[PDB]
Structures are given as structure tokens and as C-alpha cells.
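Note sheet for the following structure.
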Amino acid sequence: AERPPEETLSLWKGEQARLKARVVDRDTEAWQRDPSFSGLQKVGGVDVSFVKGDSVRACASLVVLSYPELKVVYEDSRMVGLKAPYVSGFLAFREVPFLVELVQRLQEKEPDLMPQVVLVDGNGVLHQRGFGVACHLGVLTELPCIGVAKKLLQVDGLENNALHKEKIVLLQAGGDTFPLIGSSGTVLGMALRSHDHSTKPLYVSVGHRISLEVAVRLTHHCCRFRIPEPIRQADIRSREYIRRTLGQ
Ligand SMILES: [K+]
Ligand SMILES: [Mg+2]
């Protein structure tokens, strides 16, 4: 509903700094150091869709897909009540509690389908304070997480200016990338052209327990369309559930 007061945003910033010390930005799973990701069998995807008329009602979805076939083997959607509006840089405080609850519900119902990695709609370390929603989910669940964003977060001097759009033009095939370098010189993420018949890139960053190069290549391998299939299937389910709720 209402934008949070400065007292709340300060506490949220403090919480992000405390948790950021737990981010692991290298590979820690045997399949991640395999040239073909042999051993990777389950890739997760999450989405939260907010109802057009209601600032309280939302639908959170978790899917698990087989790898490499990308078939849905687990799905869960839930209507939830929002506690916070969208504020850029504080996305996790609007939705990460629902995602954690979705992972806990999977652990109770189908523990053998726990994903080995989760694609999250939104940034990881490409973030105002280096701790976006993909890092936040990763630290709370200890699952490997990848941040996949559909627009460029303009932090650390990153801009969607004419030079950025030129670089996008040079991305000519599915799988082409260019690095996102902050003013500090740090590599924050990668722009990725995710398939041959899309021109607007994805922006991929490390969430937790994965390296950037592995994060980018896996994201590419999950793309049948622009949006990686685990996120895409969670989107589809969240919106269908909202539709059926309003009657349709
Ligand atoms: K989402
Ligand atoms: Mg989505």
C-alpha cells in the first residue's frame, strides 16, 4: 500500500548488510564444474504476480523442471497478502517470505524434488547494496540461486544509455553476452541474448553458491523463449491462478 517510512527502509538496509556476509559467489556443487552440467536434474523457478486492482493480493508460484528436458515435475501456487509496496532495492522485503514458505512446503510434500538451483526473477549481486532478491532467497534457503532480470538496474554507474543499446545490438545470436562492469571495475552481471528470435537481453547475476559464468550458461540452456523456462512456467501458473480466482 503506502511507501515505507525511512525508519523501515533503514532496518531493511541493515538486514541486507547482515545477510550479505553469507553469500557464496563461487560454485559449490559438482554439477556446476561439469562441462555439460552432468548431475544437474532439477531446476527451480519462482514468480510473484500482483493483482491489477488489489495492492494486497498476490500469487506466488514455485515450479521445478527436469534438466535438460525442462518438463514441469512440481508446481505450487498460493494467494498471499502483501505487507509492503514495491520499492526498488527492497524487492525481497515484499516477496521473499512467500518464496521461502514455498520452498518449505516443497520440503514437506515432495522432498526428493528439491531443486538443485533456483532461477529468480530479479537481480542477485547486481543491486544497490550488492544483495538483491536472488541473494536474499539463496541465503535464507541455502539453495544455489541465479538472478535473472528483464531490465537493467541502474546501479554503480550502470546506465541504459546509447552505448548500452549499441552493445545490445552487437549481441547477434542466442548465447552472446557482454559484461556489466560497475564504475568500481567490478563485474556485476552479464547481459545475455537468450534465444535467436529475441533482441532484448536478460541481465544475469549471481545469487548464491554459483559463479557468474556458470549462472549465465545455465540460464541460456533453460531458454526455449526469452524468459528461462523455470521462471516462465511459474509466471504462467501465477497468472492462470489469478485469472481463475477472479472467475475466468
Ligand atoms: K516475480
Ligand atoms: Mg515473473
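Just so it is clear, chain A uses Swiss-Prot numbers, and the residues here are 6-253, in order.
Looking at the header, which is where the method is noted, we find X-ray crystallography, 2.2 Å.
Even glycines carry a Cβ here, placed using N, Cα and C.
Pulled from Swiss-Prot:
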type	residues	note
BINDING	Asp52, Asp126	Mg(2+) binding site
MUTAGEN	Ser93 to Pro	No effect on activity
MUTAGEN	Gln133 to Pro	No effect on activity
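Mapped onto this structure are the features recorded in Swiss-Prot.
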residue: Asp52; record: Mg(2+) binding site; DSSP (3 states): strand
residue: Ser93; record: mutagenesis position; DSSP (3 states): coil
residue: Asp126; record: Mg(2+) binding site; DSSP (3 states): strand
residue: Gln133; record: mutagenesis position; DSSP (3 states): coil
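Counting Cβ atoms from all protein chains shown, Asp126 (Mg(2+) binding site) has 23 others lying within 10 Å of its own Cβ. Calculated from their C-alpha atoms, the gap between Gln133 (mutagenesis position) and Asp126 (Mg(2+) binding site) amounts to 17 Å. Here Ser93 (mutagenesis position) is positioned 14 angstrom away from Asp126 (Mg(2+) binding site), judged by their C-alpha atoms. Residues near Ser93 (mutagenesis position) in space but far in sequence (CB under 8 A, at least 6 apart, same chain), listed by position: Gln133, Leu158. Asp52, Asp126 are the recorded positions among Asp52, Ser93, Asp126, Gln133 whose C-beta comes within less than 6 Å of an atom of ligand 2, given in sequence order.
For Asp52 (Mg(2+) binding site), applying a Cβ distance below 8 Å and a minimum sequence separation of six or more within one chain yields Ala65, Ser66, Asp126, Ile236, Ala239, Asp240, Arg242, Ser243. Within 10 Å of the C-beta atom of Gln133 (mutagenesis position) sit 16 other C-beta atoms, taking all shown protein chains into account. Screening the recorded positions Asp52, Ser93, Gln133 for a C-beta under 6 A from any atom of ligand 1 leaves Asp52.
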